[PDB]
Amino acid sequence: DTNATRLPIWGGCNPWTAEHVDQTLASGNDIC
Amino acid sequence: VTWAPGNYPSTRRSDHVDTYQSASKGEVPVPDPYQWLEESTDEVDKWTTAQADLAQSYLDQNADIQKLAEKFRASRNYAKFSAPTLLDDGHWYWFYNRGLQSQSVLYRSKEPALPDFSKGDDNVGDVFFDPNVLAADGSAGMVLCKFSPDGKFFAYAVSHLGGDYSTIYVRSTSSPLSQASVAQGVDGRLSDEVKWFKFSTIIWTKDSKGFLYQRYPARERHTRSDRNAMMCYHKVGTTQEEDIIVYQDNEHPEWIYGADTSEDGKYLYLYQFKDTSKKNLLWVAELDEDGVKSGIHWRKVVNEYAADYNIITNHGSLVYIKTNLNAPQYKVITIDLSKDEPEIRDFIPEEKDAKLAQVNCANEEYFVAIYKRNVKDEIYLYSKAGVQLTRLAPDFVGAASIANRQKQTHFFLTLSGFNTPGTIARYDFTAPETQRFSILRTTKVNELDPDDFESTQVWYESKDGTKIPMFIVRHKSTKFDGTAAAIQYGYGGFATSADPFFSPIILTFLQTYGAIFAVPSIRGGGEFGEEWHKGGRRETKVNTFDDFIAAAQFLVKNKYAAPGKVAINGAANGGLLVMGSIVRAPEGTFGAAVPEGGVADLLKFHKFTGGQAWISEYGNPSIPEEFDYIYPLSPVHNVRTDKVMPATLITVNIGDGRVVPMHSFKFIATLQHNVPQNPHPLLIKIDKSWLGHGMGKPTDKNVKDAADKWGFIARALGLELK
């Protein structure tokens, strides 16, 4: 998590390709 | 204005030479004639313009790109939504996208009750926070956010185009941000402005008075490197000058920090990371009436770098922790802080052949666990006594995640896969047994039918004998008879798993052309835990490439795909994978190659921006023993004059701060110099909008970039539209 934000990777919630563009589904998982 | 063999822009070659030490050879002088492409100058601008114009003229010859753009736009034009969250005001909050919006909008329920979402998002909720209006011209993005525990405040991190850091703002939850609110009055946020935020999340204290966050030193305009991180605390309703420094370490300026707070208000946790490996320190402080302050007393529970430790929850002084200590597939331990020497014990033991990926505490005493077996997620509920009670969604095939708040009587699961667009499941503890599990919402797509596509898992053998699984996806009318084209994706590093995911663009392409999609679970990833990662890193990094090449060879040999019709694609470390693979694999193994924002100079990666942290993954070029295994693998240093390369389209964004575009510039100049007469085009497309930290591109631009990449692949493999 903290440490993954600085990998050489495309974008959180493990977006390892360009086609991961749609992150809406998981975007509500940790907001409170 | 027109591509043909040998018609590339002239690229100056300098006489720069760097000297390295090799353990087996002594001094090695290494020419770097394209060192000047590291820089930002008029000459570099001319060169990038000429390359980008050559690439665009080639794409303009291909009339199928415009048709793909229309197909792809339609395939993404469907409503999308997140799981909802219940705050202490009694209302439910979720993200909603109408279909093609660049940022999704945060909605709030009209009534304090779980909505019946079949009635439509606008009929059951109103806009609370629309990130698209953060700036009038759309140049500002919300990168992440967090409501306070009491539900009264909303903190949010904002980046702007051109910027290297984010800024946190705070607003009352009864003060929405919409088109109407901006037209009618003041912003409605507090004057709080927390700058220099990066590589962090927002962690509220359970009293809701403030939050912890990581920041860097303030820097004037007149270089690009993030050091001397500080974990800080910001009290709501004050300015940043009053923020408290919770921890920093001047003796180790490269280390960074994370934090957590316990639900009962008793504990503050501090994490320390020295690099991109999965090893961290863990210290614990007891909070009291004085709250967060300077001079916090830290108990140094884990004080050497040896394993991954992440807090789940606690009951009194018993702390539950997910770890890989002596357990490369992960497990759950307890640490009892009531003893002077903490007593450490297994709570849920390690599974030898399945990775423990996620654990949350739910309804105060239960545990929800996700295991990843054969790269497929499985969900289980456990009691407080550690007894596995039941499996949830036993027929689901894909990737899963949990969304909950410990104190509440429900949780959600978000589920997706190669033909599962996005299902949100609810578990309600207060309902009768046998009626607790239900489906809240299912994502409906456009034009596409997910049932028309078959997804399977097959096994192949690598060079050293190792058995490796690979996902294969096809439209059901496509035969495995040695005639289809294949698109093969990979990442290959940092213990990141190449999990299943839903893409409407990929499935649209498969149906349009009768092609297949392949995802091999190559070493360097974390699919099979820490030993899988260790199998493809530092001195074993070569195995990552061997595994990827063997996958492509298997697709042709066993008739999944036609000879010469395997294309490869990947981003960042995935770009390194693609660039190294075309250099190493036999002539004609691949029919096209698209590396996006990739690493390629493995001798100099550690000299730029945050690259030093990746020494954990690649090794250190300045250590003689490690130079000996890096140098033969660095794509920039291993291009030859005597091998035909496949059609290649390199893509980079000029503002990329994580992977400097230098890497791709040097690789493409070296390709064009070494094989100027290559019968297939070797091109680079360069986007010149300078993206801010953590920001994406607009949707319309993403649709067009996708049409260009996939259309280029189609033409190179000789595929026509029917």
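Chain B residue numbers are taken from Swiss-Prot; in order, the displayed residues are 4-225, 228-727.
When the header is checked for method, it gives X-ray crystallography, 2.2 Å.
Each residue, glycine too, has its Cβ placed from N, Cα and C.
The following features are taken from Swiss-Prot:
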type: ACT_SITE; residues: B:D661; note: active site, charge relay system
type: ACT_SITE; residues: B:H698; note: active site, charge relay system
type: MUTAGEN; residues: B:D661 to A; note: Impairs catalytic activity but still binds both 35mer and 25mer substrates
type: MUTAGEN; residues: B:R663 to A, K or Q; note: Leads to diminished activities for both peptide bond hydrolysis and macrocyclization
type: MUTAGEN; residues: B:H698 to A; note: Impairs catalytic activity but still binds both 35mer and 25mer substrates
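Among the mutagenesis positions B:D661, B:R663, B:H698, the ones whose Cβ sits under 8 Å from a Cβ of chain A are, in sequence order, B:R663.
Taking the C-alpha positions, the distance from B:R663 (mutagenesis position) to B:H698 (mutagenesis position) comes to 9 Å. The distance from the Cα of B:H698 (mutagenesis position) to the Cα of B:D661 (mutagenesis position) comes to 9 Å. Within 10 Å of the C-beta atom of B:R663 (mutagenesis position) sit 18 other C-beta atoms, taking all shown protein chains into account. Within its own chain, B:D661 (mutagenesis position) has B:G602, B:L696 as residues 6 or more apart in sequence whose C-beta sits under 8 angstroms from its own. With 2 residues left out of the model between B:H225 and B:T228, the distance spanned by their C-alpha atoms equals 7 Å.
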